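**Q** First the structure, then my questions, so here it is.
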Amino acid sequence: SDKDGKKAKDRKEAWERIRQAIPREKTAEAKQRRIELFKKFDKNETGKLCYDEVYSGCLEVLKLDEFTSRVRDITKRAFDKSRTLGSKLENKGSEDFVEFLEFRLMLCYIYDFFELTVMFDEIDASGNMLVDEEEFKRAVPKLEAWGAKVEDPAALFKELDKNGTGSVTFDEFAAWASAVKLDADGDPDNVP
């Protein structure tokens, strides 16, 4: 009852829009789109967003539900992570709200996580949003190219297969790689 109801087709079509909708690039052009986007989320104009606010905007502004029927889950992941990377770049301790910086990083995280999902769709034979060992290994060079090297594929496969079922979930695989790409990319407003 927590299985994602979207198939590869649904994701591929939603990604056409989403990949254009989320301003993830390190350009001045995207930098402004991010402000515009942040104002749509920050209805209370506090410049601090709690999870329900981020979730509402993810739902109603970004329309993430086109891509996945688990908006809750992806939103929470992005919310948590962006809060953790925010601490780092500012060299301050973490807060339990998302200020503009973290919002920017959330946008990038969701972008990366969805981009990876669409990629994994191309390799998931069962259409169950899991990858077996063989499919995992075919993803590995595409990830290196996309910006997340797997130095030890067999070790990563074992580590991410949390309960030892012999597949890795899209959520675990995509969370690993987005966390790498995010921390790599950093603040996209910091441009060049």
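Chain A is numbered as in Swiss-Prot; the shown residues are, in order, 17-208.
Structure determined by X-ray crystallography, 2.0 Å.
Cβ atoms are placed via backbone N, Cα and C, with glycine included.
Per Swiss-Prot, the features are:
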type    : residues                     : note
BINDING : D58, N60, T62, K64, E69      : Ca(2+) 1 binding site
BINDING : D140, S142, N144, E151       : Ca(2+) 2 binding site
BINDING : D177, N179, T181, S183, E188 : Ca(2+) 3 binding site
DOMAIN  : 164-199                      : domain 'EF-hand 4'
VARIANT : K23 to N                     : In strain: Miranda, PBOL and DM28C
VARIANT : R33 to P                     : In strain: DM28C
VARIANT : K79 to R                     : In strain: DM28C
VARIANT : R86 to G                     : In strain: DM28C
**Q** Name the one residue among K23, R33, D140, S142, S183 whose Cα is closest in three-dimensional space to that of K64 (Ca(2+) 1 binding site); these are the recorded positions.
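**A** Nearest by Cα distance to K64 (Ca(2+) 1 binding site): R33.
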**Q** Restricting the comparison to the recorded positions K23, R33, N60, which residue's C-alpha is spatially nearest the C-alpha of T181 (Ca(2+) 3 binding site)?
**A** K23
**Q** For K23 (variant position), what residues in its own chain, 6 or more apart in sequence, show a Cβ-Cβ distance under 8 Å?
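**A** Those within reach of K23 (variant position), by Cβ under 8 Å and sequence separation of 6 or more, are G143.
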**Q** Looking only at Cβ atoms, how many others are within 10 Å of the one on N144 (Ca(2+) 2 binding site)?
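**A** A 10 Å sphere around the Cβ of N144 (Ca(2+) 2 binding site) contains 13 other Cβ atoms.
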**Q** Mind checking how the domain 'EF-hand 4' (164-199) divides into helix, strand and coil residues in DSSP?
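**A** Its residues divide into 22 helix, 3 strand, 11 coil.
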**Q** What's the CA to CA span in angstrom from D58 (Ca(2+) 1 binding site) over to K79 (variant position)?
**A** 16
**Q** What's the CA to CA span in angstrom from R86 (variant position) over to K79 (variant position)?
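**A** Approximately 12 Å lies between the Cα of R86 (variant position) and that of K79 (variant position).
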**Q** Counting other CB atoms within 10 A of each CB, which of the binding-site residues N179, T181 comes out lowest?
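**A** Looking at the binding-site residues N179, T181, the Cβ with the fewest others within 10 Å is that of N179.
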**Q** Same chain only, sequence gap of 6 or more: which residues have a CB within under 8 Å of the CB of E151 (Ca(2+) 2 binding site)?
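**A** Sequence-distant Cβ neighbours: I139, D140, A141.
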**Q** According to DSSP, which of helix, strand or coil covers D58 (Ca(2+) 1 binding site)?
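**A** Reduced to three states, the DSSP call for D58 (Ca(2+) 1 binding site) is coil.
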**Q** Determine, from DSSP, whether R86 (variant position) sits in helix, strand or coil.
**A** coil
